[PDB]
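Okay, structure first, notes after.
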Amino acid sequence: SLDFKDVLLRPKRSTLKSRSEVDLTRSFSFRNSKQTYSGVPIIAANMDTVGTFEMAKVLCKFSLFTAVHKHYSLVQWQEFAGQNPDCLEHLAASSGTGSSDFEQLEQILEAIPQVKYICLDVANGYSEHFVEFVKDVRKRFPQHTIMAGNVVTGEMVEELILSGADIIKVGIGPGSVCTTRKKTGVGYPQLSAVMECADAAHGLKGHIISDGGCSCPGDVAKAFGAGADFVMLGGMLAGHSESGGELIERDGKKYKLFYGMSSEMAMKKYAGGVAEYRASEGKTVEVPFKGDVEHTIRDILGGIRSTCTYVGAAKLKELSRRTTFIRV
Amino acid sequence: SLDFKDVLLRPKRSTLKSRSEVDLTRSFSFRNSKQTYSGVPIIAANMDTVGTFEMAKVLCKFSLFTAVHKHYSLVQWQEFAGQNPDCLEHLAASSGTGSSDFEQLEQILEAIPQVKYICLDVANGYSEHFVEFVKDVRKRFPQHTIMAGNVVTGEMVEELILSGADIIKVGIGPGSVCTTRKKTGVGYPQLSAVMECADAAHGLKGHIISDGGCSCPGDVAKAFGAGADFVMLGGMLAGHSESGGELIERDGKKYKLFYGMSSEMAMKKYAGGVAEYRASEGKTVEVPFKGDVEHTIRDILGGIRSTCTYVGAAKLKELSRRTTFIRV
Amino acid sequence: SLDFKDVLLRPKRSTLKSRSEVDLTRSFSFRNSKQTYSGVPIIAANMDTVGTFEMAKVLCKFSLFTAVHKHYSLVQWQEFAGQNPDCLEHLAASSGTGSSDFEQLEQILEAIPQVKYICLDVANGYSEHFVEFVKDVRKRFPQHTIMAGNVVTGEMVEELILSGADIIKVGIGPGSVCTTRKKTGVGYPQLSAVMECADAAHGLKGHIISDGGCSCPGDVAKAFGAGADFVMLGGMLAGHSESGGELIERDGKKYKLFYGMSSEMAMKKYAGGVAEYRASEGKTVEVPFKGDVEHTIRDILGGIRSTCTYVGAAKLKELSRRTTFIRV
Amino acid sequence: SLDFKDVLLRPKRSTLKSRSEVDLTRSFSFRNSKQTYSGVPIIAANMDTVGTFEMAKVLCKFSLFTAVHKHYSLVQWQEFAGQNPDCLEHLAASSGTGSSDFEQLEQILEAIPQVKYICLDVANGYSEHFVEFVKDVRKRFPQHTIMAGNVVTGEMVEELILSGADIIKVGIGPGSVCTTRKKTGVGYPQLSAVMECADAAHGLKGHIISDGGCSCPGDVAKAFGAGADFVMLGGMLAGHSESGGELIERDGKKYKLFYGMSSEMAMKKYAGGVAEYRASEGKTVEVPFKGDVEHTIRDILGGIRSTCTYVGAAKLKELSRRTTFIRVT
Ligand SMILES: NC(=O)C1=CN([C@@H]2O[C@H](COP(=O)(O)OP(=O)(O)OC[C@H]3O[C@@H](n4cnc5c(N)ncnc54)[C@H](OP(=O)(O)O)[C@@H]3O)[C@@H](O)[C@H]2O)C=CC1
Ligand SMILES: NC(=O)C1=CN([C@@H]2O[C@H](COP(=O)(O)OP(=O)(O)OC[C@H]3O[C@@H](n4cnc5c(N)ncnc54)[C@H](OP(=O)(O)O)[C@@H]3O)[C@@H](O)[C@H]2O)C=CC1
Ligand SMILES: NC(=O)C1=CN([C@@H]2O[C@H](COP(=O)(O)OP(=O)(O)OC[C@H]3O[C@@H](n4cnc5c(N)ncnc54)[C@H](OP(=O)(O)O)[C@@H]3O)[C@@H](O)[C@H]2O)C=CC1
Ligand SMILES: NC(=O)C1=CN([C@@H]2O[C@H](COP(=O)(O)OP(=O)(O)OC[C@H]3O[C@@H](n4cnc5c(N)ncnc54)[C@H](OP(=O)(O)O)[C@@H]3O)[C@@H](O)[C@H]2O)C=CC1
Ligand SMILES: *c1nc2c(ncn2[C@@H]2O[C@H](COP(=O)(O)O)[C@@H](O)[C@H]2O)c(=O)[nH]1
Ligand SMILES: O=c1[nH]cnc2c1ncn2[C@@H]1O[C@H](COP(=O)(O)O)[C@@H](O)[C@H]1O
Ligand SMILES: O=c1[nH]cnc2c1ncn2[C@@H]1O[C@H](COP(=O)(O)O)[C@@H](O)[C@H]1O
Ligand SMILES: O=c1[nH]cnc2c1ncn2[C@@H]1O[C@H](COP(=O)(O)O)[C@@H](O)[C@H]1O
């Protein structure tokens, strides 16, 4: 029942001389889409303040991935893709399960063929309705790679992969601005979830994303060491120039809003308020302004290269197999 | 030795599509009164700041229950009942073991025949005196549903049910303004208390209330998942317009008093003071003003519907069967 | 490896009706002095700010015990004894191992025959030198009851009782103003120390004092439940009118100094400062002023009566038999 | 998986009557250099703010050891050595693995023959490159005692001794101004590291230094109790008159900078800044000014003498043997 904070990685004898030797890119072949990936498998979350086109343009320079948020117009996507043809390779267009979500997704994918990834995202990936929607999307777009979540346990990972998803998004409640655990009491320790779900997915030649709960580069490295193919970040990418969220300067200091997608703040913006039978399951915070995201990416990547050197991993694909966790 | 903070509920595969589909009402048939209940089994605690007639009026609209405090006059009761006849089915009148308390209860029940629940409430329900009192109240009021507590272990749950109580109130020391544990060292972790006492009660076709220790909706869901038939709330319901407690406006902010029923504040108010051989076993806090309780009810119920969807429960009665706790 | 915080007492079926029914006095017959005791076995520590004459005078009225500090003159003792002839029964005169300490102790005992207890107190009761001192004091005063400490393990409890001590003082490092653990790393969790040492002592028909680490009446109740015959209190008794320590009014609030007997404050007062080879093993704090100690005594005794009613103990003597600890 | 905070020492019967009776010196014979040591085996860390010449001069008086930082020039070393001929016996010159570092060290050792210890110090002692370096250094200076680290596990302790190191420096991430754990997730709880590495070292009649994570005298005592031959201190020695770090008087209070050697502050000073592929693995703090280090040394040593009296150790040599740890919540 482990969280990131409960472990450390044991160092091991290595032949690496310098952190600059470490290759942080991965190559994957996806189970169902049959497409191939090559890049640095860290993903900007599809939160409205994080999965922005400005984030994408910077993350592209480092070969990182963006799951674009679901609140841009087709026109905005077309403007982005026209101005940034070389950044469409590691983007996913996102959708929930509504008719309207699906139709807007379609419009994007039809108009911008270079977008080859789909991020299907719900709070509760255990619903049969969600499973059925994944099948539906696989059938409509057989050659796109599908990321689907969220879940925390292997039976659901398997069902979702067998239903047509390529990459399962793992995590219920670990997120920095999530309040699901406080409102519902439901969840799973994130490191344990990653280990269980990685094993399940990899038994089927599928993949996973560790989604949420990382607050330092060491956490990112732990999720990878536990078998995550990709790691998705919200909070660590919030608060930058390139992030969304209002910039607030008060009492001589600068902040940016950062908020859960099921916070009252988000529901006020996009659902016309909070439905009577719902409770909010995210919160709002004000993040001290961090400046340009490039400096944060370099810190994260720098940390992970260090991790690899300490365990003797010359390439990110070696990190999990050379990871021995010490309980602390 | 589990508390609510030590666990999460595991999600499970679900045919539920929306949280709006979840029915939170239960029906119970009581062992000794032979009466039947229908409602949302969340009870406002019989504290003078929580179990108020203003609270009852609002909770009634949501089919929630109020254990009315023991400090209203007979005419206040008569006035309430006259003005709010449809509220009377979801209320209990309360008493401790004092001859004065019981006599005032008898006058209320004589005046208000519509009150069909009795809440017999002492700090130490392990006393043979309390056991005997319960037997006497059963003999006196054969058709009234009797809630009796408090205890934390099965042997006492069984004895209390066999002596004539329908519903056993579980918890010693977990309350937000309780200081019993600090003053006496006595108590029992609440989640374990609920698990153990639920098994003991259910084996005899009786019922329990998890009383105390919930500070968010997820805790309430954990209590129900652990087998509690009802959950009683003090602090979560304190600090509202409908709550008791002085409203205090100071340093630009508003607060409401909230205090334990064995605090010095309560004893000064209703015993004249603290008797020489006694210690206070409650504290006072100032709760930032919360506004109208309807918003808090909606949040709590919304959290629990979300729990139910995550574990596949279409009805609250299915929650405990569908609950697998993960240790955190 | 239990500290007080690690456990709660399980409640049990009781025939107690009222906390007023509980007798907190104990009767002891001491192994080596052959003297008898009757009183409430809580002791004000022999710290210079706690074991004062003003403290004794109040504690006396409750039948509590005072280990008088070792920094009164003989004239001071005679004055107290002359003015308070009925408060001499539950007093001890204190000494360390030095010849000047012994000479002063001897003057007190000779001049004040009503003083029938001796408190032999060193930081490190494991020294053969302390053992031999205990033996010598036993030989010199065969009808005086000897408290001796401090130690935390059974073997040493036994040695000290067999060397002539009646009551063994248990605790190394738990005290509120102690820094031994930070400075040395030496200690033993106090609840486990009490359980182990009480068994060792009782097997020889001797007694122990749980010395240090209580910060609420619940802790005192836990110590007694774990088998301690007496409980000694420093911090809980510091900061009262009757306490020593300078009264400091600053920034409109009142405080009283409270410091370790191994602190730099103490060694400056009574040694020539700190010897080059020693480190201080106590600290200084300013305790917000508590007023009269009577109120604190009532809070402590009331808490312990409540513990006894909860576990079915009519007498403090029964509390440890009736104690079942639950680990939290 | 223990840290210092997870344990206490159990007192035991003794015949000691005063803390002043306790002998805190140790004598060691080193496996590979064959040289001998007599002193109090607490070492000032080779951080630029701790392993200074001012520090060394004071620690000398108490028979404590200094691993000098690697950022003094030859001329500064010669000045020190000419004014303090007797303080040279418990000094180590430090180096990392680069050719420039090796050359600086080689000049110091050639110019000042009285310096008989070498501290080879990298963040990652698990590197084959580091092992080959230790071997090269043992080849070049066969009679110098070599401290080499850092590592946290016994296999690497063994390999480094077999490769020619005498004393292995143990600790990855426990340090007060280290952020390696937050940046990489890598580490090992320090008390357990010490117990494992001390067994591995001692099997081969080598020695270890517990490096990092001590924040009170008790932690020092615990490290010795777990079998560390030496204990190295950064934070506990920062903030003094003798420490490096700028003295900053602000808001009516005095502070001294103390920072990790992998911090942005250090890399700005000694490298070009931070290379694009590196992350900072240390932080900067401002430590309230502590005054003269002598007073801190006396507090540390008095603490450890007290531990020894409580467990019956008349000499520091006895402490580990007489140590029984109790696990604490
Ligand atoms: N990671 C997260 O927590 C995220 C949460 N949201 C939140 O999810 C909810 C639905 O989002 P929307 O975009 O309208 O539709 P989606 O496309 O996200 O599809 C989710 C569907 O699942 C249903 N549902 C069933 N169980 C749950 C549950 N336990 N928690 C949340 N939804 C559940 C919702 O219905 P119903 O609401 O009737 O129960 C909704 O129809 C909103 O409250 C939204 O703010 C949105 C994005 C990410
Ligand atoms: N559930 C919990 O953890 C707690 C609940 N309470 C709440 O606060 C109210 C405060 O009432 P309070 O004045 O404490 O007493 P109660 O209302 O519980 O007292 C009823 C009778 O129990 C007796 N009694 C016996 N043992 C105890 C004991 N250990 N603690 C308290 N009473 C005891 C009292 O006698 P006597 O006073 O002479 O001893 C009295 O005659 C309770 O009625 C309850 O609603 C209070 C504390 C803890
Ligand atoms: N509970 C506590 O921590 C108490 C602390 N004190 C402290 O104990 C020390 C001696 O007090 P004093 O009144 O002179 O003599 P004491 O009669 O209290 O006896 C203590 C004797 O034990 C010796 N000793 C051996 N080991 C230790 C140790 N680990 N810690 C403390 N003393 C030890 C002392 O010699 P030496 O000092 O040379 O080592 C001293 O001669 C002082 O520093 C004093 O402040 C006094 C009473 C109780
Ligand atoms: N003991 C500990 O917990 C730590 C100690 N440090 C202290 O700070 C200094 C840091 O300077 P720095 O250059 O960062 O490290 P080092 O002094 O340890 O560098 C020596 C060589 O090791 C290489 N190296 C390989 N892996 C790593 C790694 N994981 N982390 C750091 N270097 C690695 C470096 O190359 P390249 O830089 O190209 O990768 C460099 O060429 C150390 O010398 C040490 O004093 C720093 C962090 C942790
Ligand atoms: C719960 N979880 C939520 C909410 N909005 C987003 N998220 C989740 O958090 C992840 C990011 O976690 P960080 O710790 O910030 O990196 C997102 O990717 C998503 O899974 C919400 O309102 N409630
Ligand atoms: O003074 C007190 N001491 C201990 N428990 C109390 C006191 N007053 C009320 N309670 C308990 O605390 C419960 C509510 O706890 P909460 O919901 O955590 O605030 C009540 O229903 C009582 O059982
Ligand atoms: O300076 C000291 N160092 C360590 N223990 C001390 C010191 N001075 C007093 N004590 C102990 O602390 C006890 C009181 O502990 P307290 O009740 O937690 O404050 C005393 O009875 C002594 O045993
Ligand atoms: O920047 C850093 N990152 C990691 N460890 C460091 C850094 N700087 C110094 N250290 C280590 O920290 C030790 C001192 O730890 P301290 O005694 O807890 O402050 C040094 O001897 C080094 O091993």
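Please read every residue number as a count from 1 along the shown chain.
Cβ coordinates come from backbone N, Cα and C, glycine included.
What Swiss-Prot records for C:18-19, C:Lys70, C:121-123, C:172-173, C:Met261, C:277-278, C:306-309 is NADP(+) binding site, and it gives experimental evidence as the kind of evidence. Spatially close to C:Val122 (NADP(+) binding site) yet at least six residues away along the chain are C:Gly96, C:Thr97, C:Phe130, C:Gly149, C:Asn150, judged by Cβ distances under 8 angstroms.
Under mutagenesis, Swiss-Prot gives C:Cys178 to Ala (Swiss-Prot position 186) with this note: Loss of enzyme activity. The secondary structure of C:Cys178 (mutagenesis position), as reduced to three states from DSSP, is extended strand.
Other Cβ atoms within 10 Å of the Cβ of C:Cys178 (mutagenesis position) number 25 in total over all chains. Positions annotated as active site, thioimidate intermediate by Swiss-Prot: C:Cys178.
Quoted from Swiss-Prot, the note on the mutagenesis of C:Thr180 to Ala (Swiss-Prot position 188) is: Loss of enzyme activity. C:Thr180 (mutagenesis position): 26 other CB atoms within 10 A of its CB, across all protein chains.
The active site, proton donor/acceptor feature in Swiss-Prot is assigned to C:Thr180.
In the three-state DSSP scheme, C:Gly282 (GMP binding site) is classed as strand. C:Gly282 (GMP binding site) has a Cβ environment of 22 other Cβ atoms inside 10 Å. The GMP binding site annotation in Swiss-Prot covers C:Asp211, C:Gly212, C:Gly213, C:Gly234, C:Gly235, C:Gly260, C:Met261, C:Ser262, C:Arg278, C:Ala279, C:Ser280, C:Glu281, C:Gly282.
The annotation that Swiss-Prot gives for the mutagenesis experiment C:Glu281 to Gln (Swiss-Prot position 289) reads: Loss of enzyme activity.
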| request: Could you list the residues of the same chain, at least six apart in sequence, whose Cβ is under 8 A from the Cβ of C:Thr307 (NADP(+) binding site)? | output: C:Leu9, C:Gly218, C:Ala221, C:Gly225, C:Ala313, C:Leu319
| note | For C:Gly213 (GMP binding site), the same-chain residues 6+ apart in sequence with C-beta under 8 angstroms from its C-beta are C:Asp3, C:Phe4, C:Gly171, C:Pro174, C:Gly175, C:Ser176, C:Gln190, C:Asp219
| remark: recorded positions C:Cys178, C:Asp211, C:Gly235, C:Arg278, C:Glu281, C:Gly282: those with Cβ under 6 Å from an atom of ligand 2 are none
| remark: Cα of C:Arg278 (NADP(+) binding site) to Cα of C:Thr180 (mutagenesis position), in Å and rounded, measures 12
| remark: Note: in the chain of C:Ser280 (GMP binding site), residues six or more apart in sequence with C-beta under 8 angstroms of its C-beta are C:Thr179, C:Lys183, C:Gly260, C:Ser262, C:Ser263, C:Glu264, C:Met267, C:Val274
| said: Cβ under 6 Å from an atom of ligand 5: which of these binding-site residues qualify? The list is C:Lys70, C:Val122, C:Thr307. | reply: none
| field | Proximal to chain B - recorded positions among C:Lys70, C:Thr180, C:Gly235, C:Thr307, C:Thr309, CB under 8 Å | value | C:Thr307, C:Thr309
| Conformational class of C:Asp211 (GMP binding site) under the three-state DSSP mapping | strand
| task | Measuring C-alpha to C-alpha, could you say which of the recorded positions C:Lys70, C:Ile172, C:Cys178, C:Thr180, C:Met261, C:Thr309 are within 10 Å of C:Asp211 (GMP binding site)? | result | C:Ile172
| remark: One should report the C-alpha separation between C:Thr180 (mutagenesis position) and C:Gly235 (GMP binding site), rounded to whole angstrom, as 16
| task | Count the other Cβ atoms sitting within 10 Å of the Cβ of C:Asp211 (GMP binding site), across every protein chain shown. | result | 33
| said: For each of C:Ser18, C:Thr309, count the other CB atoms within 10 A of its CB; which of these binding-site residues has the top count? | reply: C:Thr309
| Near C:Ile172 (NADP(+) binding site), which residues of its chain come within a Cβ-Cβ distance under 8 Å, counting only those 6 or more away in sequence? | C:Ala123, C:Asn124, C:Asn150, C:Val151, C:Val152, C:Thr180, C:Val186, C:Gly187, C:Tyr188, C:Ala193
